[PDB]
Structure formats: structure tokens, C-alpha cells
Amino acid sequence: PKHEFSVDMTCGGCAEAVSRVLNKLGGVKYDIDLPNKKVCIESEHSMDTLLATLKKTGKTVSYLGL
Ligand SMILES: [Pt+2]
């Protein structure tokens, strides 16, 4: 499935932090829209796991749906 999340990223370092947590999780194809504070993830990970992973950055995260 393809999931979209809102992630409260401020700048380049925030975009890097999101990339780092997702790279560590593995098994993800993602793209990060820093200006619009959005992250899109194609994966067979559960939405739960992806939400928990993004939250490791400490940024506010919510789910924008499939
Ligand atoms: Pt930042």
C-alpha cells in the first residue's frame, strides 16, 4: 500500500532525520516533501509500524491516509 503522513519537518536536518529512521526500518520506498511537511511511503509495513518509525524523529506525525 501507499501511505501518506503529515510530519512536522522544519528544515534539511528534519528531512534527513525522516530519511534516517525510514532507512533503518528498511523495506520502504518513500518520498519526502519538506515544504509541504508530507512524507509518502510505499511498503508492506503496517501503518502502525510506519507511524511509530516516523515518531522516532520526535516530530509531530499524523496520518493523511491511503
Ligand atoms: Pt529542520
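Chain A is numbered as in Swiss-Prot, which gives 2-67 for the residues shown.
Just so you know, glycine gets a Cβ as well, placed from its N, Cα and C.
Annotation comment: Swiss-Prot describes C12, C15 as Cu cation binding site. Here the residue is the original one, but Swiss-Prot notes a mutagenesis experiment at this spot, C15 to A: Impairs Cu(+)-bridged heterodimer formation with ATP7A. Under its mutagenesis entries, Swiss-Prot includes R21 to E with the note: Has no overall effect on Cu(+)-bridged heterodimer formation with ATP7A. The mutagenesis experiment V22 to A is recorded by Swiss-Prot, whose note states: Has no overall effect on Cu(+)-bridged heterodimer formation with ATP7A. Experimental mutagenesis at this site is recorded by Swiss-Prot as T58 to A, annotated: Has no overall effect on Cu(+)-bridged heterodimer formation with ATP7A.
Feature map: annotations from Swiss-Prot on the structure.
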residue	record	Cβ within 10 Å
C12	Cu cation binding site	8
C15	mutagenesis position	18
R21	mutagenesis position	12
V22	mutagenesis position	18
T58	mutagenesis position	21
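Rounded to a whole number, the C-alpha distance linking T58 (mutagenesis position) with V22 (mutagenesis position) is 7 angstrom. Not one of the mutagenesis positions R21, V22, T58 has a CB under 6 Å from ligand 1. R21 (mutagenesis position) sits 14 Å from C12 (Cu cation binding site), taking the C-alpha atoms as the reference points.
Rounded to a whole value, the Cα-Cα separation of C15 (mutagenesis position) and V22 (mutagenesis position) is 11 Å. Here the C-alpha separation of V22 (mutagenesis position) and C12 (Cu cation binding site) works out to 16 Å.
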